[PDB]
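Below is one structure; the comments refer to it alone.
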Amino acid sequence: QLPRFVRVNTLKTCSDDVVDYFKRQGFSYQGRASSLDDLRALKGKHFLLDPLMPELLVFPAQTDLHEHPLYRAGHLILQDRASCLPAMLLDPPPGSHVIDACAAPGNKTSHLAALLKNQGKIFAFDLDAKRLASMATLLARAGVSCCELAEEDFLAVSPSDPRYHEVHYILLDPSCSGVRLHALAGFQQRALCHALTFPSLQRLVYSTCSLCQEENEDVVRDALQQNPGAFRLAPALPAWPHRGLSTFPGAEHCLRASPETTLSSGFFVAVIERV
Ligand SMILES: C[S@@+](CC[C@H](N)C(=O)[O-])C[C@H]1O[C@@H](n2cnc3c(N)ncnc32)[C@H](O)[C@@H]1O
């Protein structure tokens, strides 16, 4: 199956320290991968850094770290390779205000917090109590202190609420396919259009783990047609070769992902910026 991807949580440690710990357990550090073939070749107790994703270590498919001392300590966060894209691309600076619109169980929220260096605010929302409970555990384990978490419908969050007036960055990572399809795409469109109405918004990242154009390029296309000229697609990570389907002008600025092409979950990401 796929290699195991583990994000070094910079809130609590650094890559040098994690590497040294694993070395002392008899793992052999291979540096940074030159290519995906390097990751595909991973075996035994070799490990390396992802060829593109900062702070992302990669281990052979048959290694479990859920019980590792560094997992307990919140030094490692087990996060699919493509799941690391949205916060990295959003790139909010320390001190900024961010909304994580569909946040639980908090993997991307924890990544945002690391990028913020726990400075600023992440207003996170979700409706699922069980996933919210998992999120509380993850956030605390990872040492996140900048998140205000609410059990709320994102569509009920008012863009004119004074609490969100300095929000410049939004991460929108809504539920997606699995043939529940038209309803899912409906929520995705509603949520994206809603997010784009936030008064001070500068950059938004939209992501799914779907392969379906209806949930991906079509949603972005339709949202951009809401207020033509207000927002544009930004040209995301050129070194990532799997792009959005060429279904509208600029769509190739989005990213796609799959086990076979990118050693990750099926995934889609669009970087949307204010004009
Ligand atoms: C793909 S998961 C998000 C994963 C999360 N971003 C992470 O990185 O771990 C989608 C989430 O959307 C939540 N959700 C569904 N409808 C919502 C709504 N109306 N408002 C806020 N969250 C919602 C679901 O409960 C689910 O937790």
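In order, the residues displayed for chain A correspond to 133-310, 329-425 in Swiss-Prot numbering, which applies throughout.
Heads up, header says this was done by X-ray crystallography, 1.6 Å.
Cβ coordinates come from backbone N, Cα and C, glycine included.
What Swiss-Prot says about this one:
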{"type": "BINDING", "residues": "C234, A235, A236, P237, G238, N239, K240, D258, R263, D305", "note": "S-adenosyl-L-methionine binding site"}
{"type": "MUTAGEN", "residues": "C308 to S", "note": "Abolished methyltransferase activity without affecting nucleolar localization; when associated with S-359"}
{"type": "MUTAGEN", "residues": "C359 to S", "note": "Abolished methyltransferase activity without affecting nucleolar localization; when associated with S-308"}
{"type": "ACT_SITE", "residues": "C359", "note": "active site, nucleophile"}
For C234 (S-adenosyl-L-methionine binding site) and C359 (mutagenesis position), determine the Cα separation and express it in whole Å. 13
Name them in sequence order: residues not among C234, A235, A236, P237, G238, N239, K240, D258, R263, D305 whose Cβ is within 8 Å of the mean position of the Cβ atoms defining the S-adenosyl-L-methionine site. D232, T241, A256, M267
Hey, what's the Cβ neighbour count for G238 (S-adenosyl-L-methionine binding site) at 10 Å? 28
Length of the line joining the Cα atoms of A236 (S-adenosyl-L-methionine binding site) and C308 (mutagenesis position), in Å: 14
Integer Cα-Cα distance in angstrom, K240 (S-adenosyl-L-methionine binding site) to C359 (mutagenesis position): 13
Could you work out which of the recorded positions (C234, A236, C308, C359) has its C-beta surrounded by the smallest number of other C-beta atoms within 10 A? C359
So if I draw a 10 Å sphere around the Cβ of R263 (S-adenosyl-L-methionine binding site), how many other Cβ atoms end up inside it? 14
Give the maximum pairwise CA distance in Å, whole number, for the residues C234, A235, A236, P237, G238, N239, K240, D258, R263, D305 listed as binding S-adenosyl-L-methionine. 14
Quick note, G238 (S-adenosyl-L-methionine binding site) and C359 (mutagenesis position): C-alpha atoms separated, nearest Å, by 15
Given 18 unmodelled residues, what's the whole-number Å distance between the CA of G310 and the CA of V329? 6
So, three-state DSSP: helix, strand or coil for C234 (S-adenosyl-L-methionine binding site)? coil
State the three-class DSSP label for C308 (mutagenesis position), counting H, G and I as helix, E and B as strand, and everything else as coil. coil
